[PDB]
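Participant: Got a structure for you, written out below as structure tokens; questions coming shortly.
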There are 2 protein chains.
Amino acid sequence: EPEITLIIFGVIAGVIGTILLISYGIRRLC
Amino acid sequence: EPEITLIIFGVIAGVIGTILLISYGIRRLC
Ligand SMILES: CCCCCCCC/C=C\CCCCCCCC(=O)OC[C@@H](O)CO
């Protein structure tokens, strides 16, 4: 039942969110 | 409220997961 969909997408929004945020903290660091 | 609880956990698990993944990936792969 679609209760896991909230988890997977939350992970997706969690993984994507961290990669980009760190990539914006490193983009200056060459 | 239970839906947002599942989504938030996905984010937290996603945030902690990605941080550890690349932190334990940068230092490893030299
Ligand atoms: C950077 C990667 C981050 C990975 C984080 C992974 C987080 C996983 C979080 C939660 C996993 C829960 C797994 C849930 C496992 C479902 C159990 C099951 O099979 O029962 C199904 C029933 O509905 C049948 O009636």
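Think of each number as a place in line: the chain as shown, counted from 1.
Each residue, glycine too, has its Cβ placed from N, Cα and C.
In Swiss-Prot, a mutagenesis experiment is listed as A:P2 to C (Swiss-Prot position 90), annotated with the note Diminishes dimerization. What Swiss-Prot notes for the published mutagenesis of A:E3 to C (Swiss-Prot position 91) is this: Diminishes dimerization. According to Swiss-Prot, the mutagenesis experiment A:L6 to I (Swiss-Prot position 94) carries the following note: Diminishes dimerization. Where Swiss-Prot documents A:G14 to L (Swiss-Prot position 102) as a mutagenesis experiment, the accompanying text is: Abolishes dimerization.
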Participant: Of these mutagenesis positions, A:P2, A:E3, A:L6, A:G14, which are close to chain B by the rule of a Cβ under 8 Å away?
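Facilitator: The mutagenesis positions close to chain B are A:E3, A:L6, A:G14.
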Participant: Which residue, of the mutagenesis positions A:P2, A:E3, A:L6, A:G14, has its CB surrounded by the fewest other CB atoms within 10 A?
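Facilitator: Least crowded of the mutagenesis positions A:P2, A:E3, A:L6, A:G14, by Cβ count within 10 Å, is A:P2.
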Participant: Between A:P2 (mutagenesis position) and A:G14 (mutagenesis position), how far is it from one CA atom to the other, in Å?
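Facilitator: The separation of the Cα atoms works out to 19 Å.
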Participant: Can you tell me the CA-to-CA distance separating A:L6 (mutagenesis position) and A:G14 (mutagenesis position), as a whole number of Å?
Facilitator: 12
